[PDB]
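Structure, as structure tokens:
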Amino acid sequence: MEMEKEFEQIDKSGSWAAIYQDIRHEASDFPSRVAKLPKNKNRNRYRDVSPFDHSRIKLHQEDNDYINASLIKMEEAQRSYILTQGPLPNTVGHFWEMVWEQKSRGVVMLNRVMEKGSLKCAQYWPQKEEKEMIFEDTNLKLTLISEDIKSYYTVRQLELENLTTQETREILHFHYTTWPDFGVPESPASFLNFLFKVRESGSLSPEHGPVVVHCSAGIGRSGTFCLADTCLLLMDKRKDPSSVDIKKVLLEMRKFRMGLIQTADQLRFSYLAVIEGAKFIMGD
Ligand SMILES: OCc1cc(C(F)(F)F)ccc1N1CCOCC1
């Protein structure tokens, strides 16, 4: 069923809350035993948001390999994403260790450091060229190279150095700065423009490690970003683009991380983004 018609049918009937609860009920439940070990309590931002054991990213160290991060592997679309929480004061070194070890080119940030008057993630990147950051626990150095500030997003060029080998890599930081403190954006235009920019950078392409995507919990806005990207890629690859079922794609992604899409309004926004996006895809 063409999703645009499914959309108008749900909107006219006002059943968004009903559809959303059906997804919640059918979603996968897999063990997260490593996340719940007492040694890992200060590595989790939220008690109710944990990576599944089968899909968690492992840090390459013998001490403690745990980070709150999941590998989302979309077999038909040929895309992989790492979805993670906003880093905590004691996990900023783990975060950059993961980017290094997984060979990521891009980090996608969908939150502000402060929202609703509270801290939603650590200040984990340098704000001035001449004041670099050193992570002594993981032996990394991070330098701000350049910053491009636009109305709806900021792009940063960062240099990450493995202090052990003196190898360096260029990381691109894509920061969406205008998601509202409450609800979802009224139009998906600026969100789609932003995805367009991440794609154009090479950050989502198979010659690199998976993109790292985060918000505060790494399930809501983060969920919306990967769901929209994968649905648009499938509409490009298939003979019958109308066969793309956004609810079935979301349930496939929920095999790899719990809780993706946190509200009925985020579900409606994801539909709106894909419907508008495909327009820009089908010759326009
Ligand atoms: O050509 C497709 C396209 C065009 C634009 C445009 F028109 F603004 F230039 C923006 C985004 C996209 N992609 C990426 C995510 O959103 C939908 C698909």
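We read in the header that X-ray crystallography, 1.7 Å was used to get this structure.
A Cβ is built for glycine as well, from the same backbone N, Cα and C atoms used for every other residue.
In the three-state DSSP assignment, the secondary structure recorded for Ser50 (mutagenesis position) is coil. The Cβ of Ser50 (mutagenesis position) lies under 8 Å from the Cβ of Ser32, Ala35, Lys36, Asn44, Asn68, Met258, each of which sits 6+ residues away along the same chain. One entry in Swiss-Prot concerns the mutagenesis experiment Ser50 to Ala or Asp. Its note says: No phosphorylation.
The 10 Å shell around the Cβ of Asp181 (mutagenesis position) contains 9 further Cβ atoms across the protein chains shown. DSSP assigns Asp181 (mutagenesis position) to coil in the three-state reduction, placing it in neither a helix nor a strand. Under its mutagenesis entries, Swiss-Prot includes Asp181 to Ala with the note: Substrate-trapping mutant.
Residues annotated as substrate binding site in Swiss-Prot: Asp181, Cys215, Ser216, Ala217, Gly218, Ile219, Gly220, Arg221, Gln262.
Annotation note: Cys215 (mutagenesis position) sits in a coil segment as assigned by DSSP. Record note (Swiss-Prot), mutagenesis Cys215 to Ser: Catalytically inactive mutant; abolishes sulfhydration. The unchanged residue is displayed.
Marked as active site, phosphocysteine intermediate by Swiss-Prot: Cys215. Around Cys215 (mutagenesis position), taking its Cβ as the centre, 26 other Cβ atoms fall within 10 Å, counting all chains.
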- Write down the Cα-Cα distance for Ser216 (substrate binding site) and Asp181 (mutagenesis position), rounded and given in Å. 12
- Compile a sequence-ordered list of residues in the same chain as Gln262 (substrate binding site), six or more apart from it, whose Cβ lies below 8 A from its Cβ; state 'none' when nothing qualifies. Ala217, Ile219, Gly220, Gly223
- Ranked by the number of other Cβ atoms within 10 Å of their own Cβ, which of the binding-site residues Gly218, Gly220 ranks first? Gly218
